[PDB]
Amino acid sequence: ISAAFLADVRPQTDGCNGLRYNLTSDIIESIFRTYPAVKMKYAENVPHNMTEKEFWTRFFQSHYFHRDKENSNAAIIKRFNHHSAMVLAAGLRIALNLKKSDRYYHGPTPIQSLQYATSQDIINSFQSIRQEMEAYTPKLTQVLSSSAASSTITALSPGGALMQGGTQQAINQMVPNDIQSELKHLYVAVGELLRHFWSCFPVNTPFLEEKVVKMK
Amino acid sequence: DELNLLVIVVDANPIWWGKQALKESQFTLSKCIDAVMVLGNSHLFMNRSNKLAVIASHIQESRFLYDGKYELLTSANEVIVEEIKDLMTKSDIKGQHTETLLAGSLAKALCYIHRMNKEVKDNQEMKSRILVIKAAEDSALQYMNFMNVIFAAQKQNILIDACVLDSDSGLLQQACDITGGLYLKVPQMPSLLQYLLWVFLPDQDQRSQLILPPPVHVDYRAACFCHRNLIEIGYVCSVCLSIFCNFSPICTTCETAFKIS
Amino acid sequence: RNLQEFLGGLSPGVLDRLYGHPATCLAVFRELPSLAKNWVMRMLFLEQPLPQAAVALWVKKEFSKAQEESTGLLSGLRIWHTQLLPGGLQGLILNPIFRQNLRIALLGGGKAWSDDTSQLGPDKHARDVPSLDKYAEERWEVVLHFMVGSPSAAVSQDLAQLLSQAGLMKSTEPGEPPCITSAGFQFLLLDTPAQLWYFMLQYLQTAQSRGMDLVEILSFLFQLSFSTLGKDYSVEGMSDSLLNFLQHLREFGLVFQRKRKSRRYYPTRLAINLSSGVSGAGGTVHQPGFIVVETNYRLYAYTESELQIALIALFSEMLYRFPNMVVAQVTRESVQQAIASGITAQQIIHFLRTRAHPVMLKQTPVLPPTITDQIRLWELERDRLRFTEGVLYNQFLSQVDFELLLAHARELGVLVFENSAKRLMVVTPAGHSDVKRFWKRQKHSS
Amino acid sequence: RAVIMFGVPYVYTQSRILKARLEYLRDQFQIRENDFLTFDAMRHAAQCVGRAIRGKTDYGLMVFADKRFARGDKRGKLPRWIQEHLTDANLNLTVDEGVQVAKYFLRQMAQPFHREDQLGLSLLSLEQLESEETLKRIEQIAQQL
Amino acid sequence: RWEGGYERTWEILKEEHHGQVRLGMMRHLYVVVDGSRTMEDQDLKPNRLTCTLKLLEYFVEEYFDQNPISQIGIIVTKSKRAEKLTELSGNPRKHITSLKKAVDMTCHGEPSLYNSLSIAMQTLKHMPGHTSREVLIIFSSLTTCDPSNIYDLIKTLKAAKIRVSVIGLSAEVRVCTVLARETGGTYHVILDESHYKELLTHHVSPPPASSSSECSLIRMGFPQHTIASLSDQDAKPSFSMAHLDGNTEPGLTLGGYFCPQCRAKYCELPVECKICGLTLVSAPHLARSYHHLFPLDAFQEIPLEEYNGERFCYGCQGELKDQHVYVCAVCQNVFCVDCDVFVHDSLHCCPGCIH
Ligand SMILES: [Zn+2]
Ligand SMILES: [Zn+2]
Ligand SMILES: [Zn+2]
Ligand SMILES: [Zn+2]
């Protein structure tokens, strides 16, 4: 509820002599909540003593709406205080320390086959490369060969070992659109039924057993 | 105004390459380094506005790598060749740590990307992508930091491409899935360079029109902490987010008793 | 015309010879579209011709037009070619020489283009990059001053003859300086990069006139394109034709050289961007705008060089000549005179936008829109009359005959204007004889 | 929150009792009648305004809608603790300037504030009292006339 | 009388983490937006409504980025009535669409905080106790109309343990201040658009859990992306349950996400299953809030002249030329200002600490 329920609400005057009152319930309910007097007058008059449109016209033309001289200043101040009081009244109604950090080092990955080498002879092999690449000369011809290139292309050739699969079948045309919609609807039904089924789970009371039997 | 930065991260685990040298296979680490340098040269070759950032991820630490040949390209390559030999000659294994410092290298790359982006002229936009090649085994403990890196990259919208040689890592799969990057395992390591060029080199906008291999399916199963076993539905702690398969009155991790009547 | 325009029309032999230089291959690759660059990278190590359908199936159907444009660019530039693949197929394979040179450039190996200056050591009289830029500006200023005809500029005779072959200035009276043509003025209003680009295009179209090899000049230009600013290079190792071309460039100021006997030469930023043509260098930090445009059609210039004074006077009436400032007014008479000289309004508007003062850059429009519209209207008024000489056919007794002759004329394409309702038409005088003979033959056929 | 005094509250001079008091005080203490009227009006205004603050955590707005307050004698007859914060740039403003300054003051004073920030500047702890520098500051705060 | 003389010749002269405390792991956040006449004011360019809604979209983006297991409800109080603009869910796209639609609304009437709070309380009445009840209110006008006593509603919220935080626009309101203080929320006042963004970012972070916060063992499921291939005889296209909720015909998708508890099919995650009530999540979603568990502490600031060590940043290898150097507590590395800001704000991890 806002205090602008009267200031913002104005008699809508159209281009040529049109009183578009547009008496929405939202404004009327706001006035009734803020001003129970308007509600009482409407209940005691509309539509017997006067019609609803007649009552609204009276309210527009009444001196209570057009409040606009010490008496006038006092009346304005008192009305503002009463309005504020009505608005206010209507407004009423953990430190953590890990233990096993290694679990993060080997998380959801299971134990790999980290096979270790043999005795210190691996060092000799480590020496071998250390001696093999110690005296190194760049090479160009030895990098690739025509046979190697042909084999690589054959592996990369479409339909090849690396080129697995390819074009597939248009299942969209194999399934009629009406059948597609019916399948979607049956899927929705099955999903709702299974959601009801698993909603009972986990079973802790006998009532869940009977409900699951009904669902089955 | 298209400032394209191609970040290269290399699995520089000495153990895997030492074993491969023991195998005397067709592919060696020198070939991988040459392929990386060629890819970077092509990246800078495509456009002047393109920039290159190469960081080597070694077990000890992460190193910032950067005659008929292009002079600037020659200088950059000789710098990179100097850097890798400098690291390898000083590459001393001192400790039992074997997992590659994958997360730290990614963090350094992200910081460098942020620094360059701040230095980017406002008249131009900087698209950034990170390419990582995987050779050795994946790292276990870095999971939290790896996830943090993924989240930060997705926040800054940086594509991350992972290239597998021998060992598949589901962490890289999930990282490429979340970041939108391309993930693929190369069986023929000597042919690996072409897979970089045919797939990783083209930009994402270019990849749109191009026909690409279909993405690999990625799973997101969860392991219950008390046994690290994958499950479908589990009980999650409301305090420390720990996962428990069996109902418990007290949480083991955050030491909180569950107030259930 | 851009760089690929000159390249796209070259004969196969010229392209094959040019592809022998790895720097040329690098420039061509960098000039390709991104899709074309990806294609070339795919074809980097492919020793087998690629089926046309196989290549075409990689790109999206919607982006086929971009794919087809890239395909046509590759074919016309002869980067790749079609080979009779066995089994009736038509494979696509890159040029082996071009691809080999590109791989040499990228992967390394082979011979360098030229030796460094470490053999001669540090330059005794090395200059500064801003000094190089200033000198290059001075040389171009000298060229423009000479084109104006002011006695402050003296150039070599062939340089004037070079422009004469370029058609900028015609020697109406011998002994006296040639009178600059309308196209010369249009070029004068062009921006400096476009000026250099068009001048070099004209040079290339007349490369055979001086007996200079076409291939060498383009490859040398491509090499200069990637040159390091502030760095000199060895003059030695170049043909005498290349020596003369480099002397021409030094006269142009695109390359700095202390003496004709000097073995070092410093390329300039202007020469660096010459390969890109008109595009590429979108972030050119030019001289600050010294021209202020007011609503009273008045222009104020914060300059003292005779070049800009002459440029402005070409299309406006000078009012005051301050030591550091110039006051001129935009008048319909001056603008129409400039248009009659051949200058278009868009050139004037673009030039003013180029030299707009930073104070006027604060405005949301670079120039007052009303002034631009007035300039456009003045330009339109010059060519209000549409002059079209031709022959009128108006004696069509039957509508069917008029329609048939209209069909014949549209077949010939010599129709100027037609009116079916009035049964009248206009044809070109050259095609009039053909249409007249056809009309007589039709009467003869009748 | 907001107290606005509309003009200098001069008493209605028609009161002969006021006239008699002014005449007697002038004849017995050489006191100007106009000075007494201005002092009484300013005292009443300050009484109307001085009740808007209950402490450091209490902030209120004071508005004087009159150009007469710009008079130095009228302005200078305000309590020292109030007139001290009366910035000269705020003298004889307009409605728009007053509204904008009120908005700025509210936003500045609506920012959350802590009693800990008062320590050492406007509030003293147990240890701050023992500091002799604080004692000198306190002695300099108050002045005898 | 100033007309006597006037000259200007002389003017022409040469010249904030808390401690290791429990936070809001499960969040039920409702946003209250005023729609009064005051929303048309131009305090923030262009007006309060447009800037407020753009910042709201950014806030929703960040909130879903940091709180995957949270929910968002949007309420607009206009003409002394309360309208639930957006349903309580976790979809960012729907929230962004609703905010974009509300950008072009009409601001009229007065706010009715009582009705909006009553609607929020009714909505959050049936929520589980362990889940946190959080309400954010944007108060443009300084006055509201309430059909009943609001202090009774304050008591009801206190009994329901609902946290309400208010960010006023003009100045502080005593009633709103009391409400925020009693409900445990925080009251703030907008200084400018930057301060508005700062307050929104601060409110993105989970609030500390009070003593009354529950600790229950909630059960969640983590289905994979079950994708069916048409070559297989076991490819069953089916309409998404969420897509059935809309008026447009649902897309018949071959595969997707199926509930491990009742085989309910959903194309969007993480969304709680509608049928059995199970919350279907993914591992990254749970890990997305791990950084809150271990906040990154502020590094030590030492100026370069006072630091006698490396002149290269440990984060970007940039030469340390800045006036301040940020050194870690654990590994004591060297980071420039930009790297220090990014690590604290986004990365939340120290590279050397990882090493
Ligand atoms: Zn726990
Ligand atoms: Zn379910
Ligand atoms: Zn840094
Ligand atoms: Zn650290």
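Since chain E takes its numbers from Swiss-Prot, the residues it shows come out as 10-24, 48-387.
Header entry for method reads electron microscopy, 5.6 Å.
The backbone N, Cα and C atoms fix where each Cβ goes, and this holds for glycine too.
According to Swiss-Prot, the protein carries these features:
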DOMAIN    E:60-236  domain 'VWFA'
MUTAGEN   E:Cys291 to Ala  Reconstituted TFIIH complex lacks p62 and has no transcriptional activity
MUTAGEN   E:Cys308 to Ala  Reconstituted TFIIH complex lacks p62 and has no transcriptional activity
MUTAGEN   E:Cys345 to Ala  No effect on the transcriptional activity of the reconstituted TFIIH complex
MUTAGEN   E:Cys360 to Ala  No effect on the transcriptional activity of the reconstituted TFIIH complex
MUTAGEN   E:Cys363 to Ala  No effect on the transcriptional activity of the reconstituted TFIIH complex
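When the Cα atoms are compared, E:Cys345 (mutagenesis position) and E:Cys360 (mutagenesis position) turn out to be 12 Å apart. The C-beta environment of E:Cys308 (mutagenesis position), restricted to residues of the same chain at least 6 apart in sequence and closer than 8 Å, consists of E:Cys291, E:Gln293, E:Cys294, E:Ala296. In this structure, none of the mutagenesis positions E:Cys291, E:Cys308, E:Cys345 sits close to ligand 4 with a C-beta under 6 angstroms from any of its atoms.
Less than 8 angstroms from the CB of E:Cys360 (mutagenesis position) sit E:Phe331, E:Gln332, E:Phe367, E:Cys382, E:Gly384, E:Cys385, each of them six or more residues away in the same chain. Close contacts with ligand 2, defined as a Cβ under 6 Å from any of its atoms, occur at E:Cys291 among the mutagenesis positions E:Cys291, E:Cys345, E:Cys360, E:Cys363.
Each of the mutagenesis positions E:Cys291, E:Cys345, E:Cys363 was scored by the number of other CB atoms within 10 Å of its CB, and the largest score is that of E:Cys345. Checking the mutagenesis positions E:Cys308, E:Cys360, E:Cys363 against ligand 3, not one has its Cβ under 6 Å from it.
Checking the mutagenesis positions E:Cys291, E:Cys308, E:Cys345, E:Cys360 against chain A with a Cβ-Cβ cut-off under 8 Å leaves E:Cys308, in sequence order. In the three-state DSSP classification, E:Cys345 (mutagenesis position) falls within coil.
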